[PDB]
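Quick one: this structure, given as C-alpha cells, is what I'll be asking you about.
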Amino acid sequence: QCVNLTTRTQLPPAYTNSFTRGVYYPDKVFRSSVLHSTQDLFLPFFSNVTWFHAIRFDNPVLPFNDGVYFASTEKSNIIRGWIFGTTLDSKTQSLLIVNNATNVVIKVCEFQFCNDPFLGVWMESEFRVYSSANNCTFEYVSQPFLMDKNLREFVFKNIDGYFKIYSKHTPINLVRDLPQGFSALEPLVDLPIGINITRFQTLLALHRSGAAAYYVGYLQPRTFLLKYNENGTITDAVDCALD
Amino acid sequence: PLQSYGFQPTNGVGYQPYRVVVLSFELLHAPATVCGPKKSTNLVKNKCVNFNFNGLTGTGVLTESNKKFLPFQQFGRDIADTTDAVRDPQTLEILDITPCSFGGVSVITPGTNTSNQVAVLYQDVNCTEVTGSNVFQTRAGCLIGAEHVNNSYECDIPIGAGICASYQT
Amino acid sequence: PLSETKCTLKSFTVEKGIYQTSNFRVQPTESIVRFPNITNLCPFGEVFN
Ligand SMILES: *[C@@H]1O[C@H](CO)[C@@H](O[C@@H]2O[C@H](CO)[C@@H](O[C@@H]3O[C@H](CO)[C@@H](O)[C@H](O)[C@@H]3O)[C@H](O)[C@H]2NC(C)=O)[C@H](O)[C@H]1NC(C)=O
Ligand SMILES: *[C@@H]1O[C@H](CO)[C@@H](O[C@@H]2O[C@H](CO)[C@@H](O)[C@H](O)[C@H]2NC(C)=O)[C@H](O)[C@H]1NC(C)=O
Ligand SMILES: *[C@@H]1O[C@H](CO)[C@@H](O[C@@H]2O[C@H](CO)[C@@H](O)[C@H](O)[C@H]2NC(C)=O)[C@H](O)[C@H]1NC(C)=O
Ligand SMILES: *[C@@H]1O[C@H](CO)[C@@H](O)[C@H](O)[C@H]1NC(C)=O
Ligand SMILES: *[C@@H]1O[C@H](CO)[C@@H](O)[C@H](O)[C@H]1NC(C)=O
Ligand SMILES: *[C@@H]1O[C@H](CO)[C@@H](O)[C@H](O)[C@H]1NC(C)=O
Ligand SMILES: *[C@@H]1O[C@H](CO)[C@@H](O)[C@H](O)[C@H]1NC(C)=O
Ligand SMILES: *[C@@H]1O[C@H](CO)[C@@H](O)[C@H](O)[C@H]1NC(C)=O
C-alpha cells in the first residue's frame, strides 16, 4: 500500500521565520499575579526554527533531542500524525501518533516501517505507514490531537519515560508565518510509554490518483520568567538568556 | 506431540482439570501503568486535617476558594512551591488551604506582690479554636481569663493592635 | 499560667507584665487522603473469571 511521496528537489529549508514567542505550561499550577522563574525545556525566543512545505511532499526525518516543536498553518488538513523513535525502522521499538475523526490512536511496537510513510485515502488506512507489528509495549486512546484556520501548535517532549504532549489552536490570517504575541501550550496527554526517541517525521495525507506549510524546531534547557494571571493563564514571558 | 486428556467428573483431584489463571507482576524501565483500586477517606473542610491530595501533603483547614483555574491544572502554589490550594480529585471544586493556626502563648501576670490573677493570650488564633468562660477575642489573639472594658485608659500590660491590659477594682 | 510565667523567667517573683511561656499549636483532628474516581475498566477482569 506504501507509496513514494518524495518531491526529489533539494528544497533547502527556509529560515525566514523568527519564532518570536511560544512556551508551554511547565506544571499543573493555579498561579496568579506572579512572575515565576522556571528552568525547563523551552524553545528559545527568536530561534532558527525551520520552515518546511508539502504538496511532491516534504517530510524528512529531523532529529529529536530532549524535545521537538511543531506547528502548522493548515486549513487544508493534510497532516495526520507524527512518527517518533530511535531508528524509525524494524531494528528498534517505535511510536506512532495518528489522528482521525473524533480521536487519535497511539501505538508503540516493533514495527516494520516502509521507506516513506503515508496514509490510505470513505475508508482510511495506516498500512501505508507500517506493514506489520509485533512485541508491543503500548496502546492508547483518549482525545484527538489535531482538533478542528488556526495555527496548530504542539510540543513533544520525552523525559523520565513519558512522552509529554502540549498544544494550542489559535486563529490566524497568515499563510507562511506565525502570529505575533505571547501564548502558552496546555498538556494534551502525559503518555506513560518508556520509549527512547532520537528522530522523527511527519505523516501527511492526500488522495493518491490541498497543501500545507509546517514550522519545526527543537527545545533547550533554558530559564524563563513566566507571568500568570487570576485565571492560571500565562499571559506573557521573558527569555532570561536571549538579551 | 499435543494430546487431549480424558477429563471426566469421575476422576480424582490429582487428574481432574482446573482452570488456572496466573498473575505475574513486572517492573521495567518505563512509567508504571497498572495498580489496584485506591480508597479515599471522607472529606472534611472546616477543621485542621492532615491532608494528602494525589501525594501532596500538609496540615490545615480546607474550605471553598474564590480562585479560578484552567481544566488542566490541579494544585495552587505559594512561595517555595508550598501548596495553597487543591482541587478535589473527585469533586470539581477549588479548595483554599488555610495553614492550621499557630502562635505563641503570652501570659498576663499581675505583680505577684499583689495577686495571683493571670490571663492568657493566644496569638494569631480565634476563640473558636483555642477556651473557658471568660473568653474574648482581641485583634492580637484569643484572650482567656480577662474581661473587656469599652473605655480607654493608659497602657500597663500590652496585648497589641491598640489593646492593652491592666488591673482595676 | 502563673507558674508557667515564674518558670519562663526563672523567678518566684514576677512584675506586672506579659511573658512568653509556651507556644500555641492547633492539632489536626482528622486524616484525609484523596484519590481520583476509580472504575474497573481493565482487561484484567476478562481473565479472572
Ligand atoms: C466521581 O464519582 C462521583 C460519584 O460518587 C461523581 O459525583 C456524581 O456526579 C454526578 C454528575 O454531576 C451527579 O449526578 C447529578 O448530580 C447533580 C448534583 O450533584 C444532581 O442535581 C443530579 O440530580 C444528579 O444526581 C451525582 O449526584 C454525583 N454523586 C455524588 C455522590 O456527588 C463525580 O462526578 C465523579 N467525579 C469525576 C471527576 O468523575
Ligand atoms: C477513528 O479512530 C477511532 C479510534 O481512534 C476509531 O475507533 C475504532 O472503533 C472500533 C469499534 O468501536 C474499534 O474496533 C477500533 O479498534 C477503533 N479503531 C482504532 C484505530 O482504534 C474510529 O472508528 C475511527 N473513525 C471514526 C470515523 O471515528
Ligand atoms: C478570568 O476569569 C474572570 C472571572 O470570571 C473573568 O472576568 C469576567 O469577564 C467576563 C467577560 O470577560 C465578565 O462578564 C465578568 O463580569 C468577569 N467577572 C469578574 C468577576 O470580573 C475574566 O474574563 C477571565 N480572564 C481571562 C484572561 O480569561
Ligand atoms: C537563523 O536566523 C538568524 C536570525 O538572526 C539568521 O541570521 C540566519 O540566517 C538563520 N540561520 C540560517 C542557517 O539560515
Ligand atoms: C519487546 O518490548 C519490551 C518492552 O519494551 C522489551 O522489554 C523487549 O526487549 C522487546 N523485545 C524485542 C525483541 O524488541
Ligand atoms: C535509552 O538509551 C539509553 C542509552 O544511554 C539506555 O541506557 C536506556 O536503557 C534506554 N532507555 C529505554 C527506555 O530504552
Ligand atoms: C476571628 O477573629 C477575626 C478578627 O480579626 C475575625 O475577623 C473573624 O471573623 C473571626 N473568625 C471566626 C471564625 O470567628
Ligand atoms: C460596650 O459596647 C458593646 C457594643 O455596643 C455593648 O454591647 C456593651 O453594653 C458595652 N459595654 C459597656 C460597659 O458599656
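In order, the residues displayed for chain C correspond to 295-343 in Swiss-Prot numbering, which applies throughout.
Including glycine, each Cβ sits where the backbone N, Cα and C put it.
Pasting the relevant annotations from Swiss-Prot:
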- C:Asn331 to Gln: Reduced viral infectivity (MUTAGEN)
- C:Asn343 to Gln: Reduced viral infectivity (MUTAGEN)
- C:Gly339 to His: In strain: Omicron/BA.2.75, Omicron/XBB.1.5, Omicron/EG.5.1 (VARIANT)
- C:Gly339 to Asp: In strain: Omicron/BA.1, Omicron/BA.2, Omicron/BA.2.12.1, Omicron/BA.4, Omicron/BA.5, Omicron/BQ.1.1 (VARIANT)
Let me know how many other Cβ atoms fall within 10 Å of the Cβ of C:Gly339 (variant position).
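Around C:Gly339 (variant position), other Cβ atoms within 10 Å: 9.
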How many whole Å apart are the CA atoms of C:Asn343 (mutagenesis position) and C:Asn331 (mutagenesis position)?
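C:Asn343 (mutagenesis position) to C:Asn331 (mutagenesis position), Cα-Cα distance: 24 Å.
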Using DSSP and collapsing to three states, where does C:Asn331 (mutagenesis position) fall: helix, strand or coil?
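In three-state terms, C:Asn331 (mutagenesis position) counts as coil.
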Expressed to the nearest Å, what is the distance separating C:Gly339 (variant position) and C:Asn331 (mutagenesis position) at their Cα atoms?
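Distance (Cα to Cα, whole Å): 18 Å.
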